[PDB]
Amino acid sequence: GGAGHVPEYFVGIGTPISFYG
């Protein structure tokens, strides 16, 4: 739910388009 180093949500192809911190 943001941007950083730790990924938040991943899409179908296990690709994260959001991070946390």
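Per Swiss-Prot, chain A residues shown: 38-58, in order.
Technique stated in the header: solution NMR.
Cβ from N, Cα, C; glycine included.
Neighbours of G41 (mutagenesis position), defined as other CB atoms within 10 A of its CB across all chains, total 10. According to DSSP, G41 (mutagenesis position) is assigned to a strand segment. In Swiss-Prot, a mutagenesis experiment is listed as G41 to S, annotated with the note No change of RNAP inhibition but loss of bacterial growth inhibition.
There are 13 other Cβ atoms within 10 Å of the Cβ belonging to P44 (mutagenesis position). The mutagenesis experiment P44 to A, L or V is recorded by Swiss-Prot, whose note states: No change of RNAP inhibition but loss of bacterial growth inhibition.
Taking the Cβ of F47 (mutagenesis position) as centre and 10 Å as the limit, one finds 11 other Cβ atoms among all the protein chains shown. Look at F47 (mutagenesis position): DSSP puts it in a strand. Mutagenesis annotation in Swiss-Prot: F47 to I, M, R, S or W, described as No change of RNAP inhibition but loss of bacterial growth inhibition; the structure shown retains the original residue.
A C-beta separation below 8 Å, combined with a sequence spacing of at least six in one chain, links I50 (mutagenesis position) to none of the other residues. A mutagenesis experiment is reported in Swiss-Prot for this position, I50 to A, L, M, N, P, R or T, and the note states: Increase in bacterial growth inhibition.
The number of other Cβ atoms within 10 Å of the Cβ belonging to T52 (mutagenesis position), over all protein chains shown, comes to 9. Swiss-Prot documents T52 to A, F, H or L as a published mutagenesis change and attaches the note Increase in bacterial growth inhibition.
What Swiss-Prot says about the mutagenesis result for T52 to G is this: No change of RNAP inhibition but increase in permeation into bacterial cells and bacterial growth inhibition.
With a cut-off of 8 Å between CB atoms and residues at least 6 apart in sequence, the same chain places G38, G39, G41, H42, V43, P44, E45 near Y57 (mutagenesis position), listed in sequence order. While the structure shown retains the original residue, Swiss-Prot records the mutagenesis experiment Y57 to F with this note: No change of RNAP inhibition, and loss of bacterial growth inhibition.
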